Amino acid sequence: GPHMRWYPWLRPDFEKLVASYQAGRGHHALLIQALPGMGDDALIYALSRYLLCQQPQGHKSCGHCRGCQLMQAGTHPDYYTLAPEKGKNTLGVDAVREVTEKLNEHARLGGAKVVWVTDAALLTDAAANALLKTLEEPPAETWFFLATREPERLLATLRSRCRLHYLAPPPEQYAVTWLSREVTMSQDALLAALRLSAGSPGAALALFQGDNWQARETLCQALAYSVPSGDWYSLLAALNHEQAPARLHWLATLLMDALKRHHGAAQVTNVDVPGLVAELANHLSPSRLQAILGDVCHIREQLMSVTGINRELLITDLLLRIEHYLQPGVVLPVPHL
Amino acid sequence: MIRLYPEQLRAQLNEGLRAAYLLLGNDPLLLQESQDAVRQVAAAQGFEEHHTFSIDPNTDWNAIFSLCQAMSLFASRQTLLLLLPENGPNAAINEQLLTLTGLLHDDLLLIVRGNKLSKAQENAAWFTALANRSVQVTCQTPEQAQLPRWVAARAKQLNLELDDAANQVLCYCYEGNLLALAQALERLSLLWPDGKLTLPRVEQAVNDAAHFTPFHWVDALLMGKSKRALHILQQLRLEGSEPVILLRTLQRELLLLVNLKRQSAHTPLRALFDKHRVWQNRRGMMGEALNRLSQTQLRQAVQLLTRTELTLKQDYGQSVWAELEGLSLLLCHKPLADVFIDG
Amino acid sequence: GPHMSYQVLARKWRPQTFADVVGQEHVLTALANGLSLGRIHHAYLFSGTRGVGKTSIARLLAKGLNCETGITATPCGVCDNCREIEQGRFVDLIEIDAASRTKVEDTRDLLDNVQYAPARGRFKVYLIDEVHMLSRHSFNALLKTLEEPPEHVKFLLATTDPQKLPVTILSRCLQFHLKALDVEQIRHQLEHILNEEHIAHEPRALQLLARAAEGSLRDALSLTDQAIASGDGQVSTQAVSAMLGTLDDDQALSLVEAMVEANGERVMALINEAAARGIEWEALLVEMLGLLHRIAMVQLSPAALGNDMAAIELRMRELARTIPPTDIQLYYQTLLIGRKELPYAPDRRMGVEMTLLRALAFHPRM
Amino acid sequence: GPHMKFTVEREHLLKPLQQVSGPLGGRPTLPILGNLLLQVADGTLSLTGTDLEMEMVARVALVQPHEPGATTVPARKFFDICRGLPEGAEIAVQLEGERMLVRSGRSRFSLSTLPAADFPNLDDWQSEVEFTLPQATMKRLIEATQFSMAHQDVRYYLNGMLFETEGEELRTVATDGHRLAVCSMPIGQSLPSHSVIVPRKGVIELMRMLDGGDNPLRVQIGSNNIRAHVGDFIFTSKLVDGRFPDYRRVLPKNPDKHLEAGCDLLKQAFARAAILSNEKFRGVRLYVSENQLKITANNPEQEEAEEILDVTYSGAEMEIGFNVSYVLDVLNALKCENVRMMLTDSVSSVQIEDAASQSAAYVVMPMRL
Amino acid sequence: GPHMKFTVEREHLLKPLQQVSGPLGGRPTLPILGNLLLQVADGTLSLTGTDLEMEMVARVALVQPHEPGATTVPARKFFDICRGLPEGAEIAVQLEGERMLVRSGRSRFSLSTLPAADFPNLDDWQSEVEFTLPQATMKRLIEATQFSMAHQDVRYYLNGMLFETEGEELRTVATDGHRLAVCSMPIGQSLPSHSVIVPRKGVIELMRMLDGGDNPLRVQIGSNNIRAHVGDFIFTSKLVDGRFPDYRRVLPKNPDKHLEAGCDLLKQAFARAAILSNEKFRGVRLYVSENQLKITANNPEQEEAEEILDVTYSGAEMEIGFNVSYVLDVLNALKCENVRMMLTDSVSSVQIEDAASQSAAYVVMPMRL
DNA sequence: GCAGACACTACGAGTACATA
DNA sequence: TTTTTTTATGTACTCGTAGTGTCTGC
Ligand SMILES: Nc1ncnc2c1ncn2[C@@H]1O[C@H](COP(=O)(O)OP(=O)(O)O)[C@@H](O)[C@H]1O
Ligand code: BEF
Ligand SMILES: [Zn+2]
Ligand SMILES: [Zn+2]
């Protein structure tokens with residue numbers, strides 16, 4: 001399945017990062033600020049391959065030593081992974097505590113040690129705090145790797161004890177060329193997907209590979225039906241899913257582009273769908289458009305943040321409040337200081 | 001399989017004991033009464049030695065099978081009793097019951113006590129093997145409407161005079177708690193052996209030890225009975241039920257009401273109810289609600305519901321119990337202030 | 001120890017005859033009629049509010065069942081076993097604090113002691129206190145014993161939380177539920193003990209003690225003992241009022257009373273008193289918001305008042321009837337905004353005071 | 001109260017402490033019931049241990065200056081103190097206030113006691129039967145009727161053992177609802193007929209205290225109490241209230257078909273056939289013909305044990321199902337060499353008895369073929 | 001080619017297989033973790049079991065001609081497939097695709113396997129130090145200081161033993177910050193100075209591995225793990241990264257006050273005093289005077305215990321309070337005739353050692369109330 | 001011994017409750 | 001006439017199992 005799919009835009013950075021470890025002066029803790037699915041996992045995996053290799057050469061693992069074989073097999077006494085438990089999107093303090101207690105003993109293979117957390121943004125406060133000191137002063141030859149959507153989203157204490165590497169996304173033309181090579185579809189839709197993925201080619205490619213593109217097309221059609229009539233409730237049929245935050249973000253981008261079109265911005269995030277954005281711009285006043293956009297993004301943040309929240313109630317209430325906002329003579333929310 | 005109610009058991013027991021008796025219901029009182037009657041009749045007909053067992057992954061089944069296959073030195077007639085788990089007979093338990101039915105003998109009388117049987121549970125072959133010759137007793141708690149008739153019938157059986165007021169008080173104070181209702185009937189009969197019970201006599205020795213379910217609260221909201229809904233809500237809070245259960249139970253119905261009110265502008269409720277598998281009593285209650293609720297009231301109800309959900313889930317606050325009274329007073333007939341619905 | 005006054009009123013004034021228990025007629029009459037008419041159950045389970053008489057009434061039942069002058073509601077108190085039950089220990093009355101013996105390894109021994117014939121009395125009497133804390137396996141053992149109880153044993157279980165017991169135990173026990181004592185009954189009893197203890201008293205102090213008792217007679221007796229302590233052997237109105245003010249915890253309700261009354265000095269004094277007790281300020285604001293929500297629900301319908309707020313029912317009802325809804329909504333908005341702004345204040349005390357000052361500015365007095 | 005004193009040797013004290021420890025030490029119903037009651041009277045020491053239904057009292061001779069006082073000292077602590085002292089060292093004991101002082105060679109302890117007024121004691125009871133018996137007879141009666149005793153049955157009367165006094169004969173009866181065991185022996189004296197139920201703890205302590213030496217065990221039975229004297233050990237207990245079932249009915253009073261065999265051969269054959277029985281439905285089937293008997297067992301493997309020509313029989317063909325555990329237990333407890341086994345019917349009780357004596361009898365109920 | 005010809009006899013592997021299994025696959029942590037590796041080399045079959053921390057290898061001698069290689073199989077399946085075979089069995093294991101076929105007469109069974117490349121295992125490594133230890137020597141070394149390990153303490157470096165080798169001497173040091181135990185034994189072998197910190201679990205598993213003076217033990221210590229070869233069994237446990245404290249600076253520097261007593265007398269006295277000591281604070285206060293040791297204790301119930309011992313004491317009168325458990329443990333470990341105690345100050349630690357042999361030392365740190 | 005018996009102590013599991 | 005519950009971590013409690021100290025007639 002999904003594995004170390006190396007990406008070209010990681011080449012300038014990887015060769016740099018291994019250098020920081022080749023001289024032996026590298027930081028034990030490297031927090032990667034990379035967009036999801038952009039390639040942070042593959043880069044961290046390759047770095048760990050270099051680190052745990054007993055007889056490495058240049059900028060790649062030998063693939064012959066027993067450390068390389070064990071790493072390939074997925075089992076290694078000196079390669080700990082911290083990933084959310086199956087069916088739960090969080091990293092418990094118990095796993096971090098077990099890993100930290102295991103770090104006390106020496107490395108079995110006589111080499112170094114690697115502790116890789118799949119996503120530091122999913123750390124529970126207790127787990128991140130249990131990892132604080134382990135991050136600060138690890139034992140001899142211990143290496144930590146962290147990945148995050150946003151470093152500032154992490155705990156203000158954990159992020160302090162870590163060298164932060166930022167993976168710059170490729171320029172839009174390079175990304176669209178890469179995805180055109182990977183996917184044979186229209187340029188407009190490809191650019192729209194890249195802008196939707198905040199310029200990250202990996203996320204746009206994953207969006208096209210999955211059914212998310214069909215869902216986006218269905219949501220665009222539902223919006224086209226609902227904008228002139230105000231039948232926003234039907235949007236529920238397209239909005240309620242296990243990937244609801246992504247579709248809410250798509251709606252937010254559409255509202256972004258409607259406000260841009262009213263202001264006349266040269267480029268828009270949704271370039272593949274001009275009819276819907278034009279309909280939104282002409283039908284809805286900017287004053288109510290801003291309120292709808294703010295409420296949609298607030299609902300998205302609430303849905304992402306608090307675990308166990310019910311998607312049905314939140315999405316239905318968002319749609320009903322949007323329909324209420326559409327009616328004239330209704331006060332609008334104002335951002336709170 | 002003769003399916004009966006506890007009213008008709010006596011005659012059946014006088015007709016002759018059956019190989020197996022399945023006491024199935026959600027009501028402890030009727031189950032216990034049927035079990036006591038069965039055991040009394042069996043003791044009258046020679047069944048002297050009584051054995052009781054609890055079904056459990058910790059049950060020493062081999063002992064049960066040996067007892068069913070071993071004769072006793074005294075009182076060869078034996079009665080076997082089992083207590084079904086809250087989940088009913090599991091697949092392994094179904095096989096165990098099939099093996100027990102295989103060893104069923106004329107001299108052995110079997111009694112089963114537990115919750116209701118779900119369709120899959122009696123689908124298992126052992127149920128039919130028993131049903132070839134057995135009796136099943138449905139001890140289901142009477143609903144709100146059927147309670148006064150049952151209370152009056154038991155009062156006439158117990159030889160005490162109840163008026164309408166005392167019956168209403170007993171129904172209002174003991175709903176879903178028929179065990180406590182019979183305890184109260186015994187208490188009132190023993191307190192005043194005159195046999196005449198009225199409002200002043202019964203208003204003293206009756207407490208509000210009712211047992212409710214979230215469905216009762218939702219149906220009270222649907223029918224528009226605000227006082228009954230508040231009573232159910234307070235009783236459920238005192239019981240300690242999780243408020244998220246109430247939130248989900250109300251949310252399902254409220255979303256259905258919102259969808260049907262949206263669709264009522266094009267299609268009558270008669271077809272709309274048949275579209276989404278709404279039952280007859282539910283059809284009547286839902287039609288009454290949809291006729292007595294507008295769009296604005298439903299929208300405000302959903303707004304208050306999502307505010308309560310956000311308070312419960314991300315703030316871990318303890319104001320959900322007080323806030324649910326907001327929905328209770330908003331749905332029935334009374335619009336509520338804006339600040340209490342959004343903020 | 002030294003001097004007879006050491007006897008705690010919660011212990012010395014333990015009822016000894018059915019004529020001494022007060023306010024529990026609906027159970028006393030039932031027990032008397034059952035004992036006299038021969039009607040009897042295998043087990044009797046008592047329940048109700050704390051300090052109402054469940055254990056005392058259970059001990060009275062144990063006295064009545066085991067008097068050689070016949071099974072009767074009223075024991076003589078002269079013979080050997082009647083005194084042995086109260087003074088000293090009686091062999092055939094087995095008193096088990098279930099909280100101390102939750103594990104099944106003790107209930108197993110207890111039910112191994114049920115097959116033995118009673119020594120003195122006819123009925124082997126078991127009194128198990130706080131039966132709602134027994135373990136699940138102990139509950140299974142107790143149910144097994146209760147399924148076929150020998151004719152010479154009758155159980156007595158006393159508890160405060162009946163909801164925790166297995167339904168199969170409730171099914172075989174004729175539960176007696178004891179209602180919380182009324183204010184008048186508590187006051188009359190307190191007057192009775194105070195007059196019969198040669199302790200001076202004043203009626204307003206007795207009314208205050210009864211109101212502060214929250215319905216439990218043990219609370220009233222303890223506050224009476226403290227009132228006698230606070231002073232020189234005299235229950236004075238001033239001493240009782242000062243003690244209750246020291247122990248009072250309804251700062252939020254009196255504070256909203258003063259706020260709606262627009263009495264700024266009263267609100268400030270109440271905030272001072274709450275500060276003296278170290279009251280959590282955010283908890284105070286939360287409780288005030290709850291009170292305002294409840295009073296609004298009362299305004300919408302009088303059914304919003306349940307049995308959970310029976311102590312403050314009259315005050316909330318009268319403050320609902322006299323105050324228009326608009327003032328309630330404005331005060332709720334002001335207090336919610338103030339709680340939102342409370343953490344970002346110089347300190348919690350000044351923040352909550354500033355919120356109250358904001359609320360008082362609406363519809364002020366001359 | 002105060003002034004009470006001991007001066008006792010460890011050898012003369014250790015064994016009675018072990019005897020009186022019994023069930024004490026665990027969490028008691030009352031805090032006092034963890035303390036041995038120590039008493040002095042007429043120059044002898046009395047140790048008392050109580051369980052609200054038991055009382056074990058040990059008497060120790062005193063030949064040292066002392067004082068007739070009483071106290072209650074924790075059983076575990078006092079026994080540990082008396083055990084940890086050097087061998088042959090004398091313990092000197094006194095009381096002061098609420099502190100009991102123990103002294104040995106350059107060693108002093110203070111222990112917290114409780115007043116003797118609060119110690120429970122078994123109420124005085126008028127005896128109905130007096131009895132004297134050698135230890136060997138009582139041990140034989142108990143050992144041959146303890147295995148077939150009910151275990152935690154919901155029926156109270158089946159718990160414990162039944163004592164029968166009939167003429168010049170003492171009888172012990174045990175029943176678990178499927179098995180019955182009766183062992184009856186002469187005693188050399190005539191007694192009024194009496195039926196008395198003794199609990200499981202009572203028979204356990206009766207069996208434990210029995211000694212291998214010659215001793216006239218002096219039993220004393222009242223309306224609802226039992227007491228036994230073994231030298232200086234006096235053990236009393238309550239009686240299990242109830243109605244033990246009549247043993248004279250279920251036994252094969254008038255049998256017809258019977259078998260004669262050797263106990264060892266039947267034990268070996270039953271053990272061999274035990275492996276031929278599944279754990280569920282764990283039983284055997286005895287198929288008996290003229291001087292023939294095979295033992296099988298229901299099992300998916302479908303095996304058999306076949307030794308027909310090693311038994312005596314004077315009847316017709318029968319096939320009767322037993323439980324292997326019950327027959328194994330009764331054969332092992334019988335311990336004799338020649339065994340008689342009366343087969344009244346295929347659906348009636350079956351008797352197992354000593355073919356060379358009449359001291360014991362056992363009744364086993366077949367289980368549905 | 002899929003050769004994998006294993007030709008072994010069952011009874012010669014069941015005990016090794018149970019040994020190497022030990023904590024066999026019961027943890028769902030990793031599918032490969034719950035497996036055992038079969039390897040052929042040096043004319044012998046190596047059975048390897050490892051859970052990424054502890055590795056155990058049994059080197060069983062082969063019977064018939066073999067075919068070298070390695071493959072891993074489910075441990076529980078192999079354990080159960082050879083534990084029920086009647087007496088001996090000619091276990092013939094063959095490779096078919098990804099399968100082991102086990103044959104013995106008319107008994108053919110299958111076990112799905114995994115390649116040995118996936119199984120984590122340790123190859124040859126340069127040992128930092130090598131020991132040829134008699135079994136009795138290491139048994140005494142670990143036994144006399146195993147009670148001094150820290151049981152899951154915050155200081156992670158104290159969670160094990162310090163094996164310090166110096167010259168021709170091997171020392172073990174174990175402490176938890178309250179007690180300390182040092183045991184040094186000669187080896188007659190010039191060995192480089194080294195320090196090892198073996199965890200608690202590793203030393204416990206090593207201790208329950210060696211027995212019988214007939215098979216000398218071979219210890220190989222590297223920079224990251226320790227291996228022990230007892231006969232044909234090999235154990236491997238990782239080391240602790242911490243640094244053990246300098247024990248020679250923990251022992252008192254100037255123990256002016258000397259005491260000598262009998263080991264049995266001290267042990268009996270300490271147990272006797274601990275009978276009435278506090279339940280969770282088992283500490284005695286000890287006074288030394290001229291040829292006299294007074295040990296006293298009490299509990300919250302104020303049941304004081306006091307004893308006096310005739311000792312050979314050199315020094316001034318002194319008071320020191322220390323816990324009883326550590327000193328009873330030290331006295332039990334020192335299976336000697338005379339115990340020598342070193343005391344410096346009423347606030348200083350106490351040294352305990354054998355008076356007749358300078359081979360062990362213990363430090364007890366007193367209680368400051 | 002001794003091993004069984006018994007005593008005792010520890011670990012896991014299942015359940016219940018509290019908190020944010 | 002069948003329908004409804006959020007998490008993460010920790011703290012007790014009560015029971016069977018499980019492994020081991022120890023020691024008494026075996
Ligand atoms: N109904 C009552 N009548 C008289 N005294 C009472 C009553 N209820 C409580 N008390 C007083 O409180 C003391 C303790 O009462 P108790 O019955 O033990 O309360 P609980 O219900 O909490 O077990 C009694 O000694 C008595 O003084
Ligand atoms: F105060 Be009671 F005995 F629960
Ligand atoms: Zn490599
Ligand atoms: Zn009397």
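Note that the numbers count up from 1, one per residue, in the order the chain is shown.
Including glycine, each Cβ sits where the backbone N, Cα and C put it.
Lifted from Swiss-Prot, the feature list:
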BINDING   E:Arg27, E:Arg76, E:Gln152, E:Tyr156, E:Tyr157  DNA binding site
MUTAGEN   E:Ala136 to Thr (Swiss-Prot position 133)  Reduction of synthesis of beta*, probably due to mutation of its promoter
MUTAGEN   E:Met138 to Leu (Swiss-Prot position 135)  3-fold reduction of synthesis of beta*, probably due to loss of its start codon
MUTAGEN   E:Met149 to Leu (Swiss-Prot position 146)  No effect on synthesis of beta*
Filter the recorded positions E:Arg27, E:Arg76, E:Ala136, E:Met149, E:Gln152, E:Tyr156: retain a residue only if its CB is under 8 A from a CB of chain A. Output in sequence order; output 'none' if empty.
E:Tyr156
Hey, what's the widest CA-to-CA gap across E:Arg27, E:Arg76, E:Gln152, E:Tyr156, E:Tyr157, the DNA contacts in the record, in Å?
35
Consider the mutagenesis positions E:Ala136, E:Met138, E:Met149 and say which one has the Cα lying nearest the Cα of E:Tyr157 (DNA binding site).
E:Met149
Among the binding-site residues listed here (E:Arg27, E:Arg76), identify the one with the smallest other-Cβ count within 10 Å.
E:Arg27
Only counting partners 6 or more residues apart, tell me which same-chain residues put their Cβ under 8 Å from the Cβ of E:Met149 (mutagenesis position).
E:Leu158, E:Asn159, E:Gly160, E:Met161, E:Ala174, E:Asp176, E:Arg200, E:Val203
Please work out which residue of E:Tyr156, E:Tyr157 has the most C-beta neighbours within 10 angstroms of its C-beta, and give that one of the binding-site residues.
E:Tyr156
Per-residue Cβ crowding (10 Å cut-off), top of mutagenesis positions E:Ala136, E:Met138:
E:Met138
Fill in the CA-CA distance, E:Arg27 (DNA binding site) to E:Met138 (mutagenesis position), as an integer in Å.
32
Please report how many Å separate the Cα atom of E:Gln152 (DNA binding site) from that of E:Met138 (mutagenesis position), as a whole number.
24
Let me check the 10 A CB neighbour count of E:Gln152 (DNA binding site). How many other CB atoms are there?
10
What's the CA-CA gap between E:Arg76 (DNA binding site) and E:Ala136 (mutagenesis position) in angstrom, rounded?
34
